[PDB]
Amino acid sequence: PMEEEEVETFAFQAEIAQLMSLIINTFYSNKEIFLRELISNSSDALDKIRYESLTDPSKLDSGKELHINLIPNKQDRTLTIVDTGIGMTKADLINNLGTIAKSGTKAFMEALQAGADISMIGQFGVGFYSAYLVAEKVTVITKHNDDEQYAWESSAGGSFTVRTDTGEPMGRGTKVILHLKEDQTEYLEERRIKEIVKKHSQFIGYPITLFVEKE
Ligand SMILES: NS(=O)(=O)c1ccc(CNC(=O)c2cn[nH]c2-c2cc(Cl)c(O)cc2O)cc1
């Protein structure tokens, strides 16, 4: 029978919306740094659970291994980045991925409009948004201990949605699904992914595995 699901639609904070437009509608070379930002964001979450579990071992009930998986899908044109970090509560998602102002947004847009390399985005504290260099739509699935699993999604244009996720359960962590733009499909190629992880993500303190579908 028919199922019902609640959705909540949110507006991006004004300067965050402006940044997204700037990222989306301006040409940048060096778009590859998007993956560095995602792995760094995963690494941040992995540190958080690592140290939490030193206090309370019953925070690792939801899964012991701390790692990152990269999953390209050439048929769907998606690149999926999965971690077993601390995850996000509903309030974490809404606040941290779009509604609360970030202190670095205006500085970064100013820097960028003066010719700064897009690679600086991480240092301005808004690196998540680099996903929109290569992705037309981003879905973030997340599971925090003692909260339910949520899905966040945005195609930009100034809004995002959040809903309880009735899809495949994750133990704990965050899964980012990048629906890549048509001219950005090189980031589905095994060689290219290896190249950029090597160049930009070599000092990560957690194992990363690349899963490649049989050609
Ligand atoms: N939106 S933003 O300001 O650029 C941003 C958002 C999140 C982060 C760091 N990551 C986290 O805080 C976190 C906590 N639990 N899960 C995450 C997480 C978030 C993101 Cl965006 C991710 O791609 C992977 C994650 O594991 C850094 C910067």
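Chain A is numbered as in Swiss-Prot; shown residues: 11-225, in order.
Note: Cβ is positioned from N, Cα and C throughout, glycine not excepted.
According to Swiss-Prot, the mutagenesis experiment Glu47 to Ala carries the annotation: Strong ATP-binding. Strong interaction with HSF1, HIF1A, ERBB2, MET, KEAP1 and RHOBTB2. No effect on interaction with TSC1. Taking Cβ-Cβ distances under 8 Å and a sequence separation of 6 or more, the neighbours of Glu47 (mutagenesis position) in its chain are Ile131, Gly132, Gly137, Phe138, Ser140, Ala141.
According to Swiss-Prot, the mutagenesis experiment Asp93 to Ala carries this note: Impaired ATP-binding. Strong interaction with HIF1A, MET, KEAP1 and RHOBTB2. Loss of interaction with HSF1 and ERBB2. Los of interaction with TSC1. Reduced to three states, the DSSP call for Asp93 (mutagenesis position) is strand.
Here Swiss-Prot describes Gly97 to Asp as a published mutagenesis experiment; the accompanying note says: Abolishes ATPase activity. In sequence order, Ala55, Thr152, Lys153, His154, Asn155, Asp157, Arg182, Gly183, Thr184 are the residues near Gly97 (mutagenesis position), counting only same-chain partners six or more apart with C-beta under 8 A.
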